[PDB]
Each structure stands twice: as C-alpha cells, then as structure tokens.
Amino acid sequence: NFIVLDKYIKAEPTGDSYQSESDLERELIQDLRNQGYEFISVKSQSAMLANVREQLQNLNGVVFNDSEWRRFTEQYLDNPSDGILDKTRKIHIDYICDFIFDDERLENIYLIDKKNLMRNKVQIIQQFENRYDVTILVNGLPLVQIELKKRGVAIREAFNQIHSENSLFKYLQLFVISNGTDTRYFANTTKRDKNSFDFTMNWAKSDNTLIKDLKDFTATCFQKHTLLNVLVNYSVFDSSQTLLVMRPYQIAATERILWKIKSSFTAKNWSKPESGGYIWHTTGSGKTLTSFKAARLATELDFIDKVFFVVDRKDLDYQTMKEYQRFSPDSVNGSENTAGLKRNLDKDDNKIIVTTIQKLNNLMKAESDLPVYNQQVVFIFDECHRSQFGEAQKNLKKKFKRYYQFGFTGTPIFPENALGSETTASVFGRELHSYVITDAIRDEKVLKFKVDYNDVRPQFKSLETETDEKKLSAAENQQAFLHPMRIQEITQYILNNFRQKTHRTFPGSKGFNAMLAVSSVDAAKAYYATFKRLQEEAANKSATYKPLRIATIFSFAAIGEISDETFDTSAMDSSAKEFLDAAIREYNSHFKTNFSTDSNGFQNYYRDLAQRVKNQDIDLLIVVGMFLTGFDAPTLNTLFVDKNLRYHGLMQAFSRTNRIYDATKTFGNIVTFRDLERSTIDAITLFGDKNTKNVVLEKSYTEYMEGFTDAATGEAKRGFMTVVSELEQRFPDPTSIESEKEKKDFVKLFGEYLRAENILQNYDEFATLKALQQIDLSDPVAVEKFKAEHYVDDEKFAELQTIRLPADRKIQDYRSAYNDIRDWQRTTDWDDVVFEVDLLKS
Ligand SMILES: Nc1ncnc2c1ncn2[C@@H]1O[C@H](COP(=O)(O)OP(=O)(O)OP(=O)(O)O)[C@@H](O)[C@H]1O
Ligand SMILES: [Mg+2]
C-alpha cells in the first residue's frame, strides 16, 4: 500500500462549471467527502475549540470537565504565547500532553495517534469570517489549508500575494494552492529562506510523472491514508526548527526501502544484495534528508534491532553535525575514533546509530564479537565514496549475519567508471527508485549549470588545456600552474568579478557567495596570499574599496574522485601547517574566535567555517577538496575552479552551487581557469544520455540576447534585445501606459526584461557591455583601464560601442512605473500576470 503510486488512472471532469473558485470549491468538498472527510460547518474559533474538544475526547477515551478543558487549552492546546513554530513542535515532537485532572489522575492526551494513523478523525470546513479556502481538520486541528483560485490565475502570482487570528490556525502544517489546472503544496514555515515559490511542489507518481490538476491531486495526495502519512511520517522537523514536507520521489524511495526490509525479513532472505537495494537520487535532490529520514522510520520496525545511518566524513557540515548530535552525540565527526560509536552501540532503548564510514570501517577492523553482528540490522548509506566504502563492505559482508543494506547516490558506479570498485548494482542489488538530473531539472528542484573556461591568459593556455595526467601533476609548481602571474591574473579576475557573479553590484542587494576549488595545498597558499596582497593594494588606491572576506581550509590527502583530507592536522608538512596556522589566526581576529590547529581546534574551525560560508559571513572559501561533495549552502551560487575535476567529482563539486533558492538564483555559475568543457560533457553524459548536456547546461550569451527555443519545452524565449526593442517601440512612455490594457502588456513585457537582465548578469559578455555604458570615451586612461579589466582589444572595443542599450534613466522610469502598477493591484484581465517580485526587491 504505497502512497506514491506506480499506476494512476486520471479522473474524469464532471462536465459541470469548472472556471470559478466556487466551482473548484464545490468539487473539492464533494470529492473530499467521497474520500471519507466529514464536512462540518464552523463559524468561529469557539465552534472550533468545541469540535477539538469532541475529537480529542473521543481519540483519548476521556471526558474533560470545563475547568480542565479551559486549563488544557490555555496551557497546552492554545497557549496565547505560542507561535507557528511551537505548534509544529507540538505536532511533530510534543504531541502528548501528560495531563493532571482535577481529581489528580494523570492521562496522556494525544493530539494525533501516530501508531494507529487511521484512528484519527479528518474533517473539512470552508473559510469563515474575500478568499475561497478549504481547511482539513485532523482531530479538529487545522493541519492543511487549500487556497483555491480562478482558472487561469497564475499560480505563482497568487502564491506571492498570500506568502493570530484565529490562533488555532497556527497549527497548519501544509499548504496547497490550486487553480484547478495546477496544484502545488508546500510547508507552513516561518523560515523565509524556505518560503519562495521555488519550494512549492507537485504531487507525482513513482515514475515522477506529475499529478497537477486538483481533481487528480484530491484523489491521490488527499486520500486520508496518503495525506495523513505525508503529514505524520514524511514531514521532517529538524534541529533548526524548519518544517520540510517531503517531495514524492523522496517518499517513493523511503517507503520502497521500508517495504523491502519487511518482505526480506518475512522471506528470511537477509544479508544478500537481493535483500536491500539502492536509490539513485541526483546530486542535491535531498539524499541526506531522505536517507536519514528513512533510517529513522526503519527503527519503528519492531523486528529490526539496530539501524545504522552511515555518512562520509567528507560530507559533514554544521547543520548535519548539529542534527546527528541529537542521536549519536560526540560521535559523528572527522576523527578515526570509535569510542563514541561503540558507546552508542551499547545504549539500550535505542536503535538508530549514526556514524561515518571511516568510523564504521575502523570498528569492524578491530572488533570481532560484537553482539550487533548477529542481530537484525539495517544499513542506510548516504553517498559513501569509493575507497573507504570498499574495505568496509568486505568486513560488513564478513561480520554481519542478518543485514539489509541500502545506498543513496547521485553518481552510481557503472561498468564504465568502475575500474577499482564494485559497481553499485553488485553491492546493493536492485534500483529501488530513481530520480535523475533531467527529472530534477524539469521539476526545477535543482539548478542548471553555467560552465565557462575563462580563456584570457594566452601565456598559460597551453597548460590550462593539457589533458595527460602525468604532465598535469608535474605542472603543479611555480614554473607552471602556480606561476605568480597566472595566480595574479586569476585572482585579479575573481576580485574584479566576484560581485558581478554573486549579484552584489547594485545594492543594498544581499546576493550570494562563492567557493574557489584548487588543485593542491600550495595552490591554496598562493591564492590566499595573492588575494590578501591584491586587496591591500586596492585599499590604498581607492579608500571606498569594500573588501571581500576570504578564508581557506585544507589538510592532507592520499580518475573521477576528489581526494579525502584528514582531520588529523599532524599529517601535514610543516609549511602547510604553519600556513593554515596563520590563516586561522587571521580568522580568529576577525570573528573573535579562538580555534587552534590541534585536532580539536581544526575540527571546531571546520564546523564554524561551514556555518559562516552558509550564512555568508565569508565571501569566498578557498579549498583543495573539502566542502566539495556534501556541503549544503543555498545562497552559494558560484564555484571558481582552478582544479582538474572529472566524472563524479566534477558533478559533486559543481553541485555545491545547485541549490534552489528564489527567482534571483537562476543557476549556478562555474567559472574555470582550466578548460573543463570536455570533462563536463563526459561527466554529465556518464550520468544520463547523449542529450543530457542540453538540459543541464545553460544557453549562450548570444541566445539570451537574440532569442532561442528551449528544446525541452518548445517554449520560445524572447531575447533581451527583442524585449528592449519592444519596450521602446510600444512604450516610449508616459502616454503609452494610459489604458488598463497597455498597463497589463507593459508589466508582462517588463517582467521579461527583468528576468533577462538577471540571467544576463552572469555572462561576462554582458557585464563588459554594461561597464562600457559608464565611461568617458574621451578619457583615454579609463578607456585603457576598461580594456585590460575586461580583456577586450581595439577590435572588440570597436564593436561594443555599436550595441545600443537603454539608458539607466529610462530603465528606472520603467522600474518605478512597474512598481506603481504593482502597488495599485490592491476588462482588462489581470489573472495571468506574474509580477517579478523577487527580482525587484533585489
Ligand atoms: N522535500 C524538501 N523540502 C524542502 N527542502 C528540501 C527538500 N529536499 C531537500 N531540500 C533542501 O535542499 C537542500 C539539499 O538537500 P540535501 O543536502 O539533503 O541533498 P543531497 O542530495 O544530500 O545533496 P549532496 O548531493 O550535495 O550531498 C537542503 O537545504 C534541503 O533542506
Ligand atoms: Mg548529501
């Protein structure tokens, strides 16, 4: 009885009126009632509390007197000081009130019965108090809100508009918005960085096919058994108090894992590859959230004795270390130590064990008669890299007698890229669920890549295109790849363009931040020094220079694979260690921290550093191989690459930028100073087919300027230049926006202008062209200063003067008129009109 279906037959429309919001509401209420939801009339919170009282008394087999019920209400159900986050805490964690009655007896009052899910009462009400809405009540509590809109209302624009009193609606867990054609759901959270339209979701089948229209969505997502499982078992409330409602592919993998455990155990078919399986969920789609959730659910199987959740120490960061601290405290870090692991093994009244693959492998090497070897064990592995996982499989196959193991990866091991390691299929067995990169990009759940070799260094181009590895390793020195000029030109390019790439030029726009991945410890030292020197230079030239805050971290290591670096700082050579030492000193003075480079300090520095790159206390992080495979930073959008990446390491590193955020983060920028074009196509193609690169890789500057057709859709996209031309041709101004119609058409057109400029801000050709508009062509020093900073010659310089762009004045005239029209939105038809709210606020 899976809740993400393998097969689904589309319902038929009634033939009745299905245009207005009250049309959608009629059929939704009717459909929900056919599915066992009792409709009640509720006109007040007083009537809501009364209904809650009836449902919780039924559920819990107990009758409150009135004084008790008022007390229950003021102190647990409906505390006046509770906010949304407090009700989510109560739904997901604190759902049992141990209540003391007037006669002093003690009873557990459940808000929700989680073990007997179907015992919960589900009800529907319509909106009471202009807005058409239906609310699903679970034991009288409002947990879902369905916002209904007219057909042909832009669902996105409606979302922007709506995202005490009455306080019971703080309990809402889930939103659904629908114009009948499209239906999206999203979590009720106060975290604004999770509140953008990018975080709404379509329901779907296990093959990932969308289920969009409200009638089908009603009959699938809104089956009591579906919706209640989504609400209770497939929504995560983490240690940072963020509610995340899982996407269908995440749920689809999870339930298929659990069902596979049970049928294997019932078949007494354990400890073979046909006992478990793997999940192919593409990089950045939620493997770490999902696999961890599936491990937590697995502990609720009464016949399993211990569930191992295994991560790679390479992949740890602040948020996930905070998470794991709650379940396996002081045990999930970067050290080789197993004391914490073996202590959590001995904890009774506990089934989940989080650990790293380095630790699990160490313990299994040294220990031989652990009780857990003969128990019923689930293994859930979250992207464990090739070399350490290989030795761990040997001892696991050797020593666990009754296990069911599962793996999540975004970059499987096929015959073609095996050389050395066992294929993913041979280790884990069947592919239980797949959600691949073209799946995720079509669903807009990860971001595309803009990948460009920055070929502006002729003296060094020969090296930066070298392909023999022997030669490439031999060029990691100051005569070649670490030539001070090359390091300077590259570092200068990054300082001249960081704000352009991260969307920080036109303030007070927050923007994004970036990483720089390099080839070696010496490379990191040269770059950190050059940045330092070049920024002290800029501080003297201009006194209005605003510096970037730069940091680095690395230790010592040891195709496709990114080298594993140890957390044992005593492994490094004296020079690397004293450099990393001096960097932490500067880091300490700035952030008023006090980390050292002993093991404990380095580990805490690593943990602080991840936090500050994620929240942009750091502008640019320089690494060799750390934070390249698991680090989750939605507001990081640019990876500067001076490194030879291939195959799965390529996919992982680039994907540091691939997190969706809002409409300002159109894709991740990958700026490379070695030519990685062949490697990018080879790596994309290895994890898809020959067409996959056309979905993953962004179009050229000429395409966004002049227009193209998205082959994935058939959607013609107008070019910037066509838009700009239409703006002048049809709106040379103020009299052009006289009539309502002309106002609507202008908003539509200027919205495309804003989408196109924001895309084009990531193209060096466009930044160069914008820069030229701010120049005295008579002034020859500033003409020469622009040529050298944008790498244009006298020929290229000639051509760009001919490209006519609209003046800053006419743009800000467009901008404020656009705002007028937006704020006025309090014959002609405004429903389909999406204002570009995020791009504005930028
Ligand atoms: N269902 C969801 N709802 C809301 N947010 C989500 C959901 N799934 C993933 N995210 C967000 O997307 C980001 C990436 O998730 P996560 O790091 O678990 O992915 P991953 O696949 O392990 O990535 P990597 O391949 O880089 O290790 C996180 O910030 C996460 O909170
Ligand atoms: Mg991960």
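Chain A residue numbers are taken from Swiss-Prot; in order, the displayed residues are 13-141, 148-181, 190-584, 591-858, 870-885.
Quick check of the header: X-ray crystallography, 2.6 Å.
A Cβ is built for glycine as well, from the same backbone N, Cα and C atoms used for every other residue.
Record note (Swiss-Prot), mutagenesis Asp151 to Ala: Loss of DNA restriction. The unchanged residue is displayed. Annotation source Swiss-Prot lists domain 'Helicase ATP-binding' at 294-439, citing sequence analysis. The annotation ATP binding site is assigned in Swiss-Prot to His307, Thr308, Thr309, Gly310, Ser311, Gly312, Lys313, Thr314.
Annotated features taken from Swiss-Prot, shown on the structure.
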residue	record	DSSP class
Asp151	mutagenesis position	strand
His307	ATP binding site	strand
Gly312	ATP binding site	coil
Quick check: with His307, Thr308, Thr309, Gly310, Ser311, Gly312, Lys313, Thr314 left out, which same-chain residues have Cβ atoms within 8 Å of the centroid of the ATP site Cβ atoms? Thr316, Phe434, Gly436, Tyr461, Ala466, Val472
In sequence order, which same-chain residues at least six apart have a C-beta under 8 angstroms from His307 (ATP binding site)? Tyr275, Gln276, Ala279, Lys313, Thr316, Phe434, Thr435, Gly436, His459, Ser460, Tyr461
Sort the residues of the domain 'Helicase ATP-binding' (294-439) into helix, strand and coil with DSSP and give the three counts. 62 helix, 31 strand, 53 coil
Residues near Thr309 (ATP binding site) by Cβ (under 8 Å) yet at least 6 apart in sequence within the same chain, in sequence order, are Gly436, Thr437, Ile463, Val472, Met683, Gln684, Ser687, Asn690
Interval of 8 unresolved-in-model residues, reported as the Cα distance (Å) from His181 through to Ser190: 15
For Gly310 (ATP binding site), nearby residues of its own chain (Cβ under 8 Å, 6 or more apart in sequence): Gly436, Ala466, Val472, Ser687, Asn690, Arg691
By a simple count, how many Cβ atoms lie within 10 Å of the Cβ of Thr308 (ATP binding site), its own Cβ left out? 26
Alpha-carbon spacing, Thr308 (ATP binding site) to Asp151 (mutagenesis position), which is rounded to whole Å: 36
Considering only the binding-site residues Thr308, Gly310, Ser311, which possess a Cβ situated under 6 angstroms from at least one atom of ligand 2? none
In angstrom units, rounded to an integer, how far apart are the Cα atoms of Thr314 (ATP binding site) and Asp151 (mutagenesis position)? 35
Distance in Å, whole number, Cα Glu141 to Cα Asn148 over 6 unmodelled residues, equals 9
Pop the Cα-Cα gap between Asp151 (mutagenesis position) and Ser311 (ATP binding site) into the table, whole Å please. 31
